[PDB]
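*Asks:* The structure under discussion is supplied below as structure tokens; questions concerning it will follow.
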2 protein chains.
Amino acid sequence: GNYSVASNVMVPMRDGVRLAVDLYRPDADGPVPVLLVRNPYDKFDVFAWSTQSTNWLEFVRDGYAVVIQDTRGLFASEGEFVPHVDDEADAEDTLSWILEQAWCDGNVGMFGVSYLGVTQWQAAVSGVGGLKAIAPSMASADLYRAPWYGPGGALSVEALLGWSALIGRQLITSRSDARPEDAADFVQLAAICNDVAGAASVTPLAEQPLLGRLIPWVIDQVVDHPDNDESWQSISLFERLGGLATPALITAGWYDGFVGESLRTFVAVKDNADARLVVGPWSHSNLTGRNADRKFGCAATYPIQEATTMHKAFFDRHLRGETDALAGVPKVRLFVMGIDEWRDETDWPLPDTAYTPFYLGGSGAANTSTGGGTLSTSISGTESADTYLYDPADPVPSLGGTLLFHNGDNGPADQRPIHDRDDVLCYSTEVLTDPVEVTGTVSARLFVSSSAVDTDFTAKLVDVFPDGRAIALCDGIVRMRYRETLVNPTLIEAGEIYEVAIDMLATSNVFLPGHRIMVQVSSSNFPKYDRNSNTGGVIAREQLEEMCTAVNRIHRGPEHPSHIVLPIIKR
Amino acid sequence: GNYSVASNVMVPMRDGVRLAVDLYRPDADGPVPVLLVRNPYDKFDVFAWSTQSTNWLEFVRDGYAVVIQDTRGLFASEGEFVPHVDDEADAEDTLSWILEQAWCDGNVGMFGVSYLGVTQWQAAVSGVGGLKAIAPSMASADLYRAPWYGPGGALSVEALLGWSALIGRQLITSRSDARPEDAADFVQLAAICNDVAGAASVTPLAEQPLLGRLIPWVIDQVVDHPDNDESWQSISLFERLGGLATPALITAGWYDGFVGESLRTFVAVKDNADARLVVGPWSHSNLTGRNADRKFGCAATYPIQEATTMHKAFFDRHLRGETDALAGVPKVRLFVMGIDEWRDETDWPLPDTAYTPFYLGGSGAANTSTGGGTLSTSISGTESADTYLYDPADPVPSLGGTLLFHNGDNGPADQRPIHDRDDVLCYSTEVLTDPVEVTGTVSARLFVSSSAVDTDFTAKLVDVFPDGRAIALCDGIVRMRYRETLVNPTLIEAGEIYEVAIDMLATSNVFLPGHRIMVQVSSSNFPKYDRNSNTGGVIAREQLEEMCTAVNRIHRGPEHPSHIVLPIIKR
């Protein structure tokens, strides 16, 4: 139950640069199993992130050592900070160092959330033998797909500016001797904090005299590389995940920006080692289970003690050889919305998932919520088309979903404020008499056409409540140039009909009797995603005045059966 | 920078019962200054409360020892748990014990939030010399006035049931060997968590077969003692605060249930020792500065590092004799809403506070928001009266304010959902052309009359935004039997006109040009307060069917100048 803490122990990397760590070590006779956390937001500040993770001091009382490290160039660590690029090598050297210490019994694990989760995948691919398990929570193994861009090839601009500004504020606040221009830089950073959509609204987007100066990576890496090119593959871990045999306790949230990629990591490692999955109804900044228009119940609050118990059982199994430690612990545990209950599963995706087409249709125009758009499991008998004008100067505002910094505390947002927009097409089933469970990956196949040589298409799945609330579930986007590949974009011919796939990530929701299933289709979702210029140019470099409007069209009927693919579960 | 942690060190009280503590002690040559935290929610679980307090590990790295204690009868501590009653003696014996240890240099301080704040006042009154400073955050020195009842003599029923159930769940979850009936007891407790208004809705209120069994104090002490009698004075610290000379760093929140009493502690100790005040726009469960319909800005987020710095400066001054440590640190720091800025003051109440009457008036009925009720600095020229029916079966629902467990995450709640009720009288100024700052204690003097021999009257101050939002600021209630004294209630004669005072706690808000100042007057605010039966009986014992409706009346004009007293600040 007793332990000691040593601060600012300097660990040398291969290049001579030393990273700072704190050592939480139990009162032990010999060497102990060790847990490593790699953190860019000050290893000293444990309270800021731990509430979203585990009561990990319990690990130390139970005989684990915990090592928390400032990443390179931040706080007590030497070197220069650039996101992602140094973390593979630094983690590898750090694990090596730990394995050489007298207090390490040769078993090392990791845990942490977000960036503290990503860093675990970056550590795992080094193949270091002593690393026996990781527990990456709300993390990604493909930085392009999350959180900076996405599978649809659009820039997550609110994510980028919100985070960069958080790092900027952090760099200024942590400075030894304050520079004179700090205060001015700060006011700009606080302004971004209070109005991320405003900062994302400037054109050209790539012109960030503030953020591009405080942290040049924001432009040099992210904004300047809209294609999933070599710069991105260089830091991507995902393709190497299949070759690994490292157990992973993976945590995600239905409304968390990383959810798509978190789930994909599980699918990629489950066949080669003991993987575990836990998914709750949380967003990045809200793990209470309470939202403005949607309450998931007290049991949906991030169950920190249950997580602590599970992590410990996980580590006891893999770092201490306790063969029975994970007895009774499910492989997959999901919070199933609608019924609003935790439920254990044997796999993700669920076995007996029926990937079911729900076809777009209806008489008249599907524009707005009072239009005639329908969803049905039967193909629409009549060939029609819905048409709207998308104008970059007036994009569809983001409401909930997987937003990170711009109002990222209200995932299951009521969609009624945007229901009357002409560029928001609505399609919904009739009122349900039997519950319909949708749990798994969600995507849409749309037959589309544009007046422009590039544009976007969005799809959002929505649960319509009897009282009128239209609650967002999951959403996705496709940038048409990237409709076939995120690597080698080609433009489109105006007027030509394309079949495009829209990756809407995932969800778990029972649509109860009395509810409707609704899909919203549009061509913007700002600032969750930057807005397409409709020009085929380099979007982030275009002035707004120089962008074009586009007349976009959704085709539906027997020859163009646009549909959403729902993962139907029937029990 | 280095330290060690010892767990479950048993400290013997005067009666032989041993309380458990954890010792966070720096690597030191000799004895060190010590900080004590008394906690009923597991001393091990530091992450749960610390984010609402300080980064206190910084104190340990800087050479302070920190002692965290399980209160009597909870977790690792021996004995039996009853709220409040053992905490004076236990704190005194604990301080004595600390002062006897080899690692204590004879200087002791405390810090903590809520119950961890109350316990500091309970410690301070023991007169132990080694206790040099306390830092009670969102605390009270009068348990009747907060959080269980209030200055108006109404029961804070959502506070009582919400907390009791939290303690109940805690007792079950912490049990060594689970009893068989635990699971059944739990479901009832989780049901209370998800629907506190429902549990508060039962009649008779005093019939709590669950909570009264898990924790009998809920009835034996709280529900059964609606009068501020000897049972309450026995645990009240407030009258002894004047005799103290202990510096206190006092933190409060404008929407926190303890705010009234927190502020009063400052007023009671400021003349005898170095007191400090910090007040932010927070409620108990929401310190983000973000609410459903009201955003206070990133700077309003609980500034945990700035608090840590201030606490440390405070302790360095009073526990380490660093005479200059508090140089540049303001006496009072308020978050002033409206302008939404932090601001330093030299005193609370503010010097040059102009306690200004705003008179009720207007032609026609003031019922609902579309009535004709007015507020004016001139006495209403015409004698009129507003009249409504209050029916206990249909009370005015609580919206924001200082709610604790029932939707306590939305203090500045938009009041429009209750604006059309006939029993909600609205009075407002014309649209403002000049800013009006209201910062200080707020109260109302109403000329009232009832058809009943007892009833309630409520008053709520509201900022009406140009866009229509009617944001709650502070509110209060008066239970008519307690209109003169909370100790010796007398009933009222039906039809007789009384001048009653309604303590509306406090606020700090600039009503900007384009806004209106609004007051809502009614006779219920449920479940923030239990509902008056209108019978003169023992309210908590009455069946709903047996309660009466009351025809209540607000009198206004030259002979009955009902008014709200606003603390006007002009700079």
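In chain B, numbers come from Swiss-Prot; the residues present are 4-574, in order.
Going by what the header records, the deposited coordinates were determined by X-ray crystallography, 2.3 Å.
Cβ atoms are placed via backbone N, Cα and C, with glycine included.
Feature list, courtesy of Swiss-Prot:
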ACT_SITE  B:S117  active site, acyl-ester intermediate
ACT_SITE  B:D259  active site, charge relay system
ACT_SITE  B:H287  active site, charge relay system
BINDING   B:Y44, B:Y118  substrate binding site
MUTAGEN   B:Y44 to F  Loss of activity. Has no protective effects against cocaine-induced convulsions and lethality in rat
MUTAGEN   B:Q55 to A or E  Decrease in activity
MUTAGEN   B:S117 to A  Loss of activity. Has no protective effects against cocaine-induced convulsions and lethality in rat
MUTAGEN   B:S117 to C  Great decrease in activity
MUTAGEN   B:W151 to A  Decrease in activity
MUTAGEN   B:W166 to A  Decrease in activity
MUTAGEN   B:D259 to N  Loss of activity
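Walk me through the surroundings of each of these features.
*Replies:* Reduced to three states, the DSSP call for B:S117 (mutagenesis position) is coil. Sequence-distant contacts of B:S117 (mutagenesis position), defined by Cβ-Cβ distance under 8 angstroms and a gap of at least six in the same chain, are B:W52, B:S140, B:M141, B:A142, B:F261, B:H287.
Annotation note: B:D259 (mutagenesis position) sits in a coil segment as assigned by DSSP.
With a 10 A radius on its CB, B:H287 (active site, charge relay system) counts 25 other CB atoms from all the protein chains.
Its Cβ placed at the centre, B:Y118 (substrate binding site) has 21 other Cβ atoms within 10 Å.
Residues near B:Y44 (mutagenesis position) in space but far in sequence (CB under 8 A, at least 6 apart, same chain), listed by position: B:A51, B:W52, B:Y118, B:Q173. In three-state terms derived from DSSP, B:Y44 (mutagenesis position) belongs to neither a helical nor a strand segment and is classed as coil.
Over all protein chains present, the Cβ of B:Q55 (mutagenesis position) has 22 other Cβ atoms lying within 10 Å. Under the three-state DSSP scheme, B:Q55 (mutagenesis position) falls in the coil class.
The 10 Å shell around the Cβ of B:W151 (mutagenesis position) contains 24 further Cβ atoms across the protein chains shown.
Under the three-state DSSP scheme, B:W166 (mutagenesis position) falls in the helix class. Note: B:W166 (mutagenesis position) has non-local neighbours B:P150, B:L407, B:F408, i.e. same-chain residues 6+ apart with C-beta under 8 A of its own C-beta.
Long-range C-beta contacts of B:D259 (mutagenesis position), restricted to its own chain and to partners at least six residues apart, with a cutoff below 8 Å, comprise B:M141, B:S265, B:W285, B:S286, B:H287, B:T405.
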*Asks:* What does the structure give for the C-alpha distance between B:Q55 (mutagenesis position) and B:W151 (mutagenesis position)? Integer Å is fine.
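*Replies:* That separation, Cα to Cα, works out to 21 Å.
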